[PDB]
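Okay, so here's the structure we're looking at.
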Amino acid sequence: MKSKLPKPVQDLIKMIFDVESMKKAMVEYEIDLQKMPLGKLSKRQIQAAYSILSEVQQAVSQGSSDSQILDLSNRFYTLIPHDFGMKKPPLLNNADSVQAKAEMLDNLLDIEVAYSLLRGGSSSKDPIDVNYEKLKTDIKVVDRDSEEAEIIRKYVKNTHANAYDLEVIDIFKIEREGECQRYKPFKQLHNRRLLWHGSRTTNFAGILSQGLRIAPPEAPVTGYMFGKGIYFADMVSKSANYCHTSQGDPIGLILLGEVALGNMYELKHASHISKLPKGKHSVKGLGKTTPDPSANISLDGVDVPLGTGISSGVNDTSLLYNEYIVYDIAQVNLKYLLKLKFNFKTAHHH
Ligand SMILES: C[C@@H](NC(=O)CCc1nc(=O)c2ccccc2[nH]1)c1ccc(-n2ccnc2)cc1
C-alpha cells in the first residue's frame, strides 16, 4: 500500500531517517565505522564518554599531570573509536578540545535515537507511513498562500542579513504527541516568544520523537556556553548556521518554537548556569543586533520578533545575536518545522 501522505511530508521522512547521512556525519567526525558501526552506538556508551569529558574538565581544573590526562584521553578513544589515519589522536587536555568532543557526542546521541527508532518495530504498510508514525508527531503542510506562511517568510527574510541567502521550501505545522499538555503549566507564564532553533538534519528524528532535550548530568557543564539548557535565537541568521548545509547538500531544517521565558536573566558573557537565580525563568544572552521591537507582531497570542535587524544599545558583549535559554524542557512548545534552501553566494561588506 502506497502512503497517502503529501509528498513534502514523505520527503521529510526520508530526509530525517536517511542512513547514509548518519554514516556521513560519523565519518566527518572521524569515527571508525569498522570498530564502531551505526548499530553499535548506545546511550550508555555516549553517557560514559560524557563522564570522561567531565573528568578531563576537572583534571585541567585541579592541575592534573600529563600522564593523568593522557590516560583519560585514551579512555575516551577506546570508548568512541576514531580513525585518524597517519595522524595522532588529538589530546583532550584543554577546554576547546572537550567542547568539540561534547558537541560531537550531542550529535551522536540524536543519531543513535534516530537509528534505533528506524530499526525498532516490524508489513503491508508503506515503510514511509510506518516511520512517520514512529515520530509520534502530527505533521501538516502549511499552505504557501496562508497568512501564517507569509508571516513565517517575513520572519526569515527580515531577520537574515553570512555568504548565503535563505529560501523557504516547505513549512510544516507540527504537534508532538503529549507536548501541549506538558507545556500547559507554562502557558501562563508571561513573555512567550516564537523563536528559532536550528540543528543538523541528522538530529531531527530525535527532536520530533523526543522533543528538544537538555544535556544529561554526565556532560561537562563547561561544554555549554550558558549551561545545560535549550537554546533559541530571535534571528534566523543565528539559528541557520547550525543547519550544517553545504554545496553538496544545501537543504536544511529549522524549528520555530513557542518558548515561555518569564523573567529573563540577562547576561553579556558566558555563564555555566546549573541553576537560575531566584525569580528568573530563562536566560537572555544580549547580542549587538536585535530585531526592531517596533515591528513585533502577535501570532496566536505569542510575540513574533520579525523586525528587521537594528543595533541594540548593548556594549562590551561577546554575542552578535540574542540568545534565549530555558532550563526546563516543558517551557518549549514546538510549532513549525521549516525546510530551508541555502543559496550560497559571496557578497562584500558595505
Ligand atoms: C548548547 C546547546 N546547543 C544546541 O542546541 C545546538 C543547536 C543550536 N541551535 C540554535 O538555533 C541556537 C541558537 C542560539 C544559540 C545556540 C543554538 N544552538 C545544546 C543543548 C543541548 C544539548 N544536548 C546534548 C544532549 N542532549 C541535548 C547539546 C547542545
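Counting begins at 1 with the first residue displayed.
Per deposition record, X-ray crystallography, 2.3 Å.
Note: Cβ is positioned from N, Cα and C throughout, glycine not excepted.
Annotation of the published mutagenesis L108 to A (Swiss-Prot position 768) in Swiss-Prot: Increased auto-poly-ADP-ribosylation; the original residue is retained in the structure shown. Long-range Cβ contacts of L108 (mutagenesis position) within its own chain (separation 6+, distance under 8 Å): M26, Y29, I31, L41, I46, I80. The DSSP secondary structure for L108 (mutagenesis position) is helix.
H197 to A (Swiss-Prot position 862) appears in Swiss-Prot as a mutagenesis experiment; the accompanying note says: Poly-ADP-ribosyltransferase activity is impaired while mono-ADP-ribosyltransferase activity is not affected; produces a mixture of short and mono ADP-ribose chains. DSSP assigns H197 (mutagenesis position) to a strand in the three-state reduction.
DSSP assigns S239 (NAD(+) binding site) to a helix in the three-state reduction. Under the heading NAD(+) binding site, Swiss-Prot lists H197, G198, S199, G206, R213, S239.
Counted within 10 Å of its Cβ, the other Cβ atoms near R200 (mutagenesis position) come to 19, all protein chains included. The mutagenesis experiment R200 to A (Swiss-Prot position 865) is recorded by Swiss-Prot, whose note states: Increased affinity for DNA damage sites.
Cβ environment of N203 (mutagenesis position): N107, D110, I111, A114 lie under 8 Å away, each six or more residues apart in the same chain. Among the sequence features in Swiss-Prot, the mutagenesis site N203 to S (Swiss-Prot position 868) is noted as follows: 4% of wild-type activity.
Counting every protein chain shown, the Cβ of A205 (mutagenesis position) has 26 other Cβ atoms within 10 Å. Secondary structure at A205 (mutagenesis position), as computed by DSSP, is helix. Looking at Swiss-Prot, the entry for mutagenesis of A205 to S or L (Swiss-Prot position 870) says: Increased DNA-independent poly-ADP-ribosyltransferase activity.
Quoted from Swiss-Prot for the published mutagenesis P217 to G (Swiss-Prot position 882): Does not affect DNA-independent poly-ADP-ribosyltransferase activity. According to its DSSP assignment, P217 (mutagenesis position) is coil. Note: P217 (mutagenesis position) has no non-local neighbours, i.e. no same-chain residues 6+ apart with C-beta under 8 A of its own C-beta.
Swiss-Prot lists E218 to Q (Swiss-Prot position 883) among its mutagenesis entries, and the accompanying note reads: Does not affect ADP-ribosyltransferase activity. There are 16 other CB atoms within 10 A of the CB of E218 (mutagenesis position), with all protein chains counted.
Taking Cβ-Cβ distances under 8 Å and a sequence gap of 6 or more within the same chain, the neighbours of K228 (mutagenesis position) are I214, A215, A219, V221, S274, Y327. When secondary structure is read from DSSP and collapsed to three states, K228 (mutagenesis position) falls in the coil class. According to Swiss-Prot, the mutagenesis experiment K228 to I (Swiss-Prot position 893) carries the annotation: Abolishes enzymatic activity.
One entry in Swiss-Prot concerns the mutagenesis experiment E258 to Q (Swiss-Prot position 923). Its note says: Does not affect ADP-ribosyltransferase activity. All protein chains shown were included, and the count of other CB atoms within 10 Å of the CB of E258 (mutagenesis position) stands at 23.
Quoted from Swiss-Prot, the note on the mutagenesis of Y321 to H (Swiss-Prot position 986) is: 14% of wild-type activity and increased branching 15-fold. Cβ contacts within 10 Å of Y321 (mutagenesis position), excluding its own Cβ and spanning all protein chains shown: 23. In this structure, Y321 (mutagenesis position) is part of a beta strand by DSSP.
Listed in Swiss-Prot is the mutagenesis experiment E323 to A, D, Q or K (Swiss-Prot position 988), annotated as follows: Poly-ADP-ribosyltransferase activity is inhibited while mono-ADP-ribosyltransferase activity is not affected; only monomers are added. Disrupts interaction with CHD1L and ability to recruit PARP2 to DNA damage sites.
What Swiss-Prot lists as active site, for poly [ADP-ribose] polymerase activity is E323.
Its own atom aside, the Cβ of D328 (mutagenesis position) has 15 Cβ atoms within 10 angstroms in the protein chains shown. Quoting Swiss-Prot on the mutagenesis of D328 to G (Swiss-Prot position 993): Abolished interaction with TIMELESS.
Mutagenesis annotation in Swiss-Prot: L338 to P (Swiss-Prot position 1003), described as 1.5% of wild-type activity; the structure shown retains the original residue. Other C-beta atoms found within 10 angstroms of the C-beta of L338 (mutagenesis position) number 25, with every protein chain shown included. In the three-state DSSP classification, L338 (mutagenesis position) falls within a strand.
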(request) Return the residues near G206 (NAD(+) binding site), defined as same-chain residues 6+ apart in sequence whose C-beta is under 8 angstroms from its C-beta, sorted by sequence, else 'none'. (result) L109, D110, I111, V113, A114, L117
(message) Quick check on the binding-site residues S199, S239: which one has the highest count of other Cβ atoms within 10 Å of its Cβ?
(response) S239
(message) If you pair up every Cα among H197, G198, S199, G206, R213, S239, the residues annotated as binding NAD(+), what's the maximum separation in angstrom, rounded to an integer?
(response) 18
(request) Note down the number of other Cβ atoms within 10 Å of the Cβ of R213 (NAD(+) binding site), including every protein chain shown. (result) 16
(message) Quick check for the class: what is the C-alpha distance, in angstrom and rounded, between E218 (mutagenesis position) and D328 (mutagenesis position)?
(response) 17
